[PDB]
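Have a look at the structure below before the remarks.
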Number of protein chains: 4
Amino acid sequence: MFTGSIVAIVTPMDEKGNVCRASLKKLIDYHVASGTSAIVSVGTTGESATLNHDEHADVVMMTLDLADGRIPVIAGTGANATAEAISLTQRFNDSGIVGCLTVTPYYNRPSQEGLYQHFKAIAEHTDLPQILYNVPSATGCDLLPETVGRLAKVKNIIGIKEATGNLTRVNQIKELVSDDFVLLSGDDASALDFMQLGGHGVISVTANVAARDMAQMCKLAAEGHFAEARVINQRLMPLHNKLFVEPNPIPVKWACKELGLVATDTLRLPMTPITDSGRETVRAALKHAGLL
Amino acid sequence: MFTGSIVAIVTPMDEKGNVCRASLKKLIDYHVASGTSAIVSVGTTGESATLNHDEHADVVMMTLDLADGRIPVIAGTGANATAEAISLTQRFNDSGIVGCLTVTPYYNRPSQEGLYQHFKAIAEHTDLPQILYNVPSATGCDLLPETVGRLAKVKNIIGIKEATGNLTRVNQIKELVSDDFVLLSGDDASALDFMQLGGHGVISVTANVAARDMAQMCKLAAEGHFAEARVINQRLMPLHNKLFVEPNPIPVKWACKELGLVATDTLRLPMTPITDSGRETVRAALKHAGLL
Amino acid sequence: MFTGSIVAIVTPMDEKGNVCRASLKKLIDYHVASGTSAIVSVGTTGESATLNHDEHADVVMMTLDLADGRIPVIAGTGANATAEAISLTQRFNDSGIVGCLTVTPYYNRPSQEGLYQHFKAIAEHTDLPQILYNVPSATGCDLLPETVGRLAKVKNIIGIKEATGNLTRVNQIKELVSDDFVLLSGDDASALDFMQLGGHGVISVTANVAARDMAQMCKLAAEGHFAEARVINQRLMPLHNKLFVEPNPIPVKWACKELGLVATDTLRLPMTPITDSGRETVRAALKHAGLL
Amino acid sequence: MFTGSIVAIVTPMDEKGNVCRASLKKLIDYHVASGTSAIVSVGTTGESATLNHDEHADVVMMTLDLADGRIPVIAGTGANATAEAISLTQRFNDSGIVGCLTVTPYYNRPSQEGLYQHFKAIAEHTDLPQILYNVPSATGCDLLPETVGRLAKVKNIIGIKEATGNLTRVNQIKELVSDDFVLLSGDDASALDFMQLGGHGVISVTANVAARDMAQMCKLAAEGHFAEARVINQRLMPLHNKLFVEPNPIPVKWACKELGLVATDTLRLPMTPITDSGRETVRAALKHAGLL
Ligand SMILES: [K+]
Ligand SMILES: [K+]
Ligand SMILES: [K+]
Ligand SMILES: [K+]
């Protein structure tokens, strides 16, 4: 649902840049087999920026179909215009998705009051559970704990994906919200720390290629076995880091292809193919994780 | 025209958030009378984020209609997906605009090679002059001088709006490009310094409400009369800063309403109304400028 | 020794700026009564910058005398010249102090290799336990985990005071060092988080005025009772923050005087007396902690 | 003299870390012959951190002796304790130096009021001209234009070495001070820009090895011939950057040894020898400058 290891799944493409159903099926089967807790469909790692809203909706619907009730699906629904966020969210009302992942408006840099009004309006136009998503290095704005506290009072706003990498946020938010408000890491390299501080899981890029390890790490964390979990984390740490050696999802798509999980590593501009140096870097991190 | 004072014009709205033709007419007449060099239509200050492409195109076409050949119009055409940037650009071919202002992709954080391929592709599929736009605090990426130098070799990539406020960029770029490449500030508070270092003009928010002073300041700067320009700049400096006291364009729209230039200061979510404290700060800045 | 709540004790002064023995006695008695684990004498909070080395040594020796074996004393021994760090350390060989707190060289910005050679040389000229101290916002340099790992191999380098406030450092260092290497927070506001991640205690400014609460919070943390500890943390959080409303130790000296723990709040230039606004801010934080 | 090219001179050392008179003589002769405006003796580049005050005074006196009235000498006199700054300044009264270079207190992070009281007190107790020195990356504090403006009203506070590399500071300070207050860059890579904006000269590291070019560049700048100055600056830019590839003055001392200007490139801990990679980078920069 909204704890454990949640994959921010890639949108695998053919050489033409359109969704590859065979590759998507292979990925979803992989996540089901690996014990991944849920799938975020067409988030950032899924190239939400370069898909139009129809293409976005097609991918979510296909993912839901292919999941065939075996694994929960959360739709990425972020937009920097509130009217567009509402419209996108409405496409998925009564779809079968279990909730939405919705980013702070990017580029237009709203105030904390603007963030509050944005997310409150979105929540008011849906019965779907809403997961807030904060990632200031990409958006140009920072949803602060006080505002998260304000929004947690809205019935269907039920958690946050916190991608700052600033671990002080965990307990700053936790003290402002109720005990069933979910705290998820959006920063693979600090995710275990985040869970050790009280976080409930991670929406992960690494999980695309190390789904079983990630699922197992998060289980150990939930059970309080942090030393055991850390052995897995150490094995994965080069991936946590190097999957961002070039802009996400360039590295993770290449890694998926290298592992035979997808047919091609094609992306849409302005993402470009991985450099030779990048390939070798990512290959070494895969080797270190014991996946090649 | 791509030198002097260029206004990043507001998109004036009625109480329902729809473009107000009467207010727009008034602003354009004001810029014609006040010596503004050109108008950037539906840039950031024009709420490009919250207009759909149809509304966007409509505002540009309305701006061209109302300008009636008396002042050049530049269209905001930026998008974080290269195919969308290209499509948006095609809408304005043979419209009568003189050029396009196109921002680095926001939120998806492309590499320098990605930025190169993005802008190259946009420029390939139009004859319109292209002005690059770098604003890392808003986008999450930074178009570096080296890449600007590469792009400047493309025939119709003719300049850059450099909004870092990092004045070292002026001569880092100038040394890598031809003498005809236009360097424009996108940071009002440092724009005179930017011109003193070699810059050719400013794409300005302040110019929305101090068009005449901005035009004179930029002409004095172009003539090398920096001390004289700086007297004007000192009167405008509170405005240069306080027009960003709350997210742009909240302050500048309020200022326009206060001066009688627009009927309402309405914005679209996630922009929200100016706070009382903001009104006070902005009004004091307007008075410092001699405008009220 | 080197776990639990360790106070970074102020150097109380008379109106002339010299150490006040009566006030120091009162403070040490207070720490003994409160269950403080150890005292850091003439660290940063003790105005190491503005005491000469003789005055510094006099304060340490007086503190040791007054402690009279009831509470362990660690001497601040940092210097930005390695020869001076050695000389200062040598003053305390066979003194009765149980160890030294030694900061990364400030102002001259040594490399990681320079930090390594600096601390290794210091450790080689003493039998005293050495605690490394990293505080990049004050020093202009950052002792990275890899270098800490290197230094932990030196016999008498036994821990670190990590004052970055970056909680990812805890486990980055922990995985590189042996299990008896001590990890202490140098950032009051994040100290409980730091302990929850595996830290062993804190060298605290807050402990100067809330010694009993701090001791109790750290005991709960060590026992794994983080929820209980967090209630205390929440009571102290305004102090954790506002004791830096003006440069440390201006606020904490005023707070000590207000609580009747020291006779005067005098400091040495370039520290200056607390502002009226600062007094009221700190008074409110004391009130919130239930200390006034 | 407090305009043009002023060298922040190295303190050349033998293999035991003691000042090398023969090397110092050679450097001073070089600066006399090459048109350098003045010498800053025992500043940062002179390893002020690792000389005691006796060695410090000795080097300044030796520098004055060797200069023999042929070039003005400015003493580094900065300290993070106001009483020490004052004491150090008294050592140089009637020495023959023309002024003092005095840094904002490092490590203890005083407030703006603290900085004001610090420099005011230093200036009160000498007749020597005082040049303020701001370098926040090294000190942990930032002397802001407002405070510079306050201090400039003190009779013998005559200028500032502004080493932020933030070029907006030039006119922010210039507008708050009299036309006779000297603005000097402390950041070689941005120093020509700094002069083009209104600055009067540079206290330079690069000038240690490119004294003639630096002197010509600064004279051209003062005359308004910025394009001509910039040609020189472009040849020196690799040096401006790569002299900080490892901590200053490690690169510049190696460069001086490589040119034959000093007998050895020895430094004091915590400075350590240049790496092989550093040698290669610096040598390439020297060749770009035409010096080898
Ligand atoms: K809720
Ligand atoms: K061109
Ligand atoms: K050890
Ligand atoms: K003066």
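According to its header, this structure was worked out by X-ray crystallography, 1.9 Å.
Quick reminder: no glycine exception, Cβ is built from N, Cα and C everywhere.
As recorded in Swiss-Prot:
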- B:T44 to V: Reduced kcat by 99.9% (MUTAGEN)
- B:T44 to S: 8% of wild-type activity. 4-fold decrease in affinity for pyruvate, but nearly no change in that for (S)-ASA (MUTAGEN)
- B:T45, B:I203: pyruvate binding site (BINDING)
- B:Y107 to W: Reduced activity by 95%. Reduced affinity for both substrates. Exists as a mixture of monomer, dimer and tetramer in solution. Has significantly lower thermal stability than the wild-type enzyme (MUTAGEN)
- B:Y107 to F: Reduced kcat by 90% (MUTAGEN)
- B:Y133 to F: Reduced kcat by 99.7%. Reduced affinity for both substrates (MUTAGEN)
- B:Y133: active site, proton donor/acceptor (ACT_SITE)
- B:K161 to A: 0.1% of wild-type activity. 3-fold decrease in affinity for pyruvate, and 2-fold decrease in that for (S)-ASA (MUTAGEN)
- B:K161 to R: 0.35% of wild-type activity. 3-fold decrease in affinity for pyruvate, but nearly no change in that for (S)-ASA (MUTAGEN)
- B:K161: active site, schiff-base intermediate with substrate (ACT_SITE)
- B:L197 to Y or D: 1.4 to 2.5% of wild-type activity. Decrease in affinity for pyruvate, but nearly no change in that for (S)-ASA. Exists as a dimer in solution (MUTAGEN)
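Note: the CA-CA distance between B:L197 (mutagenesis position) and B:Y107 (mutagenesis position) rounds to 31 Å. Proximity to chain A (CB-CB distance below 8 Å) holds for B:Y107 among the recorded positions B:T45, B:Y107, B:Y133, B:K161, B:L197, B:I203. Around the Cβ of B:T44 (mutagenesis position), the same chain contributes B:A8, B:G76, B:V103, B:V135, B:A138, B:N248, B:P249, each under 8 angstroms and 6 or more positions distant in sequence. For B:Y107 (mutagenesis position) paired with B:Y133 (mutagenesis position), the C-alpha to C-alpha distance reads 15 Å. Neighbour density at the Cβ, taken as the number of other Cβ atoms within 10 Å, is lowest among the mutagenesis positions B:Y107, B:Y133 for B:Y107.
Across the fold, the C-alpha of B:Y133 (mutagenesis position) and the C-alpha of B:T45 (pyruvate binding site) stand 13 Å from each other. Proximity to chain D, taken as a Cβ less than 8 Å from one of its Cβ atoms, holds for B:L197 among the recorded positions B:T44, B:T45, B:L197, B:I203. The most densely surrounded of the recorded positions B:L197, B:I203 is B:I203 (count of other Cβ atoms within 10 A of its Cβ).
When the alpha carbons of B:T45 (pyruvate binding site) and B:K161 (mutagenesis position) are compared, the span between them is 14 angstrom. Secondary structure from DSSP puts B:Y133 (mutagenesis position) in a beta strand.
Non-local neighbourhood of B:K161 (mutagenesis position): B:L101, B:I131, B:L132, B:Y133, B:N134, B:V135, B:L184, B:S185, B:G186, B:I203, each in the same chain, at least six residues away, with C-beta under 8 Å from its C-beta. According to DSSP, B:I203 (pyruvate binding site) sits within a strand segment.
In the shown protein chains, 23 other C-beta atoms lie within 10 A of the C-beta of B:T45 (pyruvate binding site).
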